[PDB]
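Trainee: Attaching a single structure in structure tokens format; questions to follow.
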Amino acid sequence: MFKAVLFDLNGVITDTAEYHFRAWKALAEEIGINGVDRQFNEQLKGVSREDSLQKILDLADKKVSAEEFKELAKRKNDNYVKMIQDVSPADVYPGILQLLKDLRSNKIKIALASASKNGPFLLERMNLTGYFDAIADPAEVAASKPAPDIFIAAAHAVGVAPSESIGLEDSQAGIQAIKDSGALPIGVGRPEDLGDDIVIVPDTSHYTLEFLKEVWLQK
Ligand SMILES: O=P(O)(O)OC[C@H]1O[C@@H](O)[C@H](O)[C@@H](O)[C@@H]1O
Ligand code: ALF
Ligand SMILES: [Mg+2]
Ligand code: NA
């Protein structure tokens, strides 16, 4: 049986992938880059703040100064942080709170494997901090998603091997990070975005402990 579940945050625990998208698109258009649409944004999900900005600049073959790069990432983050101040427990995605309760009942460790430095603030907004056995600090890994380091760190943090873990993700970068960590991925979203080669569910109501067991047994 699996011994840990490693959670992405944005687009898995709550609908904050939408707010990252809207904030990055606003940032891009301010600097004359109009190509950040929903299709392009599939390449930004799971990617660090600085890597996201660089992918947007690269889309436009645009070069900025080191000073302007730092200011742009800070500008987007300040906008995003204002957007999330009113997040509340009512914004937890369907199934997620019950899953956390069921995992703890069954002595399955719970770790956050988020790239977001805003992760702890968001778990507090949603009254979820108490469910987590560990939060892997994304500033501490030497390599961000799609590198597996954050999932390895989340597992290490709860004393479980990646190979004994399930990872939950809504992104391309994060699915690759889980694969390379040794854990079993279960994606949430569209197969057209996340692929046809792992288990994908259409929405988070499907993330029940019953279903994670159903998937783990059929691995
Ligand atoms: O800018 P933050 O809050 O540190 O978030 C980093 C990344 O966190 C990931 O969880 C999101 O999918 C990305 O969209 C985001 O860029
Ligand atoms: F959406 Al994340 F780490 F929370 F990639
Ligand atoms: Mg995500
Ligand atoms: Na709170």
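The header says X-ray crystallography, 1.0 Å.
Cβ coordinates are placed from backbone N, Cα and C, and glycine is handled just like the others.
Annotations per Swiss-Prot:
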type: ACT_SITE; residues: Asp8; note: active site, nucleophile
type: MUTAGEN; residues: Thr16 to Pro; note: 500-fold reduction in the rate constant for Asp-8 phosphorylation by beta-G1,6bisP. 6,700-fold reduction in the apparent rate constant for cycling of the phosphorylated enzyme to convert beta-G1P to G6P. 13-fold increase in the estimated rate constant for phosphoryl transfer from the phospho-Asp8 to water
type: MUTAGEN; residues: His20 to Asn; note: 300-fold reduction in the conversion of beta-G1P to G6P in the presence of beta-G1,6bisP
type: MUTAGEN; residues: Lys45 to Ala; note: 20'000-fold decrease in catalytic efficiency
type: MUTAGEN; residues: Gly46 to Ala; note: 1'000'000-fold decrease in catalytic efficiency
type: MUTAGEN; residues: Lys76 to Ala; note: 100-fold reduction in the conversion of beta-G1P to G6P in the presence of beta-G1,6bisP
Trainee: Quick one: what's DSSP say for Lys45 (mutagenesis position), helix, strand or coil?
Mentor: coil
Trainee: When neighbour density is defined as the number of other C-beta atoms within 10 angstroms of a residue's C-beta, which of the recorded positions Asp8, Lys45, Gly46, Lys76 has the lowest density?
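Mentor: If we count Cβ atoms within 10 Å for the recorded positions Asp8, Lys45, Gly46, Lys76, the smallest count is at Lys76.
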Trainee: Could you state the whole-number distance in Å separating the C-alpha atoms of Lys76 (mutagenesis position) and the residue listed as 'active site, nucleophile'?
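Mentor: Rounded to the nearest whole number, the Cα-Cα distance is 21 Å.
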Trainee: Spatially, and counting Cα to Cα, which of the mutagenesis positions is closest to the residue listed as 'active site, nucleophile'? Options: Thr16, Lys45, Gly46.
Mentor: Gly46
Trainee: Can you tell me which of these mutagenesis positions sit near ligand 3, meaning the Cβ is under 6 Å from at least one of its atoms: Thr16, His20, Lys76?
Mentor: none
Trainee: Taking just the CA atoms, what is the gap between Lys45 (mutagenesis position) and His20 (mutagenesis position) in Å?
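Mentor: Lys45 (mutagenesis position) to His20 (mutagenesis position), Cα-Cα distance: 8 Å.
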Trainee: If the criterion is a C-beta within less than 6 angstroms of any ligand 1 atom, which of the mutagenesis positions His20, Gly46, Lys76 pass it? List them in sequence order.
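Mentor: What lies within reach of ligand 1, judged by Cβ under 6 Å, is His20, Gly46.
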Trainee: Measure from each Cβ of the recorded positions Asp8, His20, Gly46, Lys76 to the atoms of ligand 2 and list the residues where some distance is under 6 Å.
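Mentor: List returned for ligand 2: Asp8, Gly46.
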Trainee: Taking just the CA atoms, what is the gap between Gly46 (mutagenesis position) and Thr16 (mutagenesis position) in Å?
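Mentor: On Cα coordinates alone, these residues lie 12 Å apart.
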Trainee: Can you see whether DSSP assigns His20 (mutagenesis position) to helix, strand or coil?
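Mentor: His20 (mutagenesis position) sits in a helix per DSSP.
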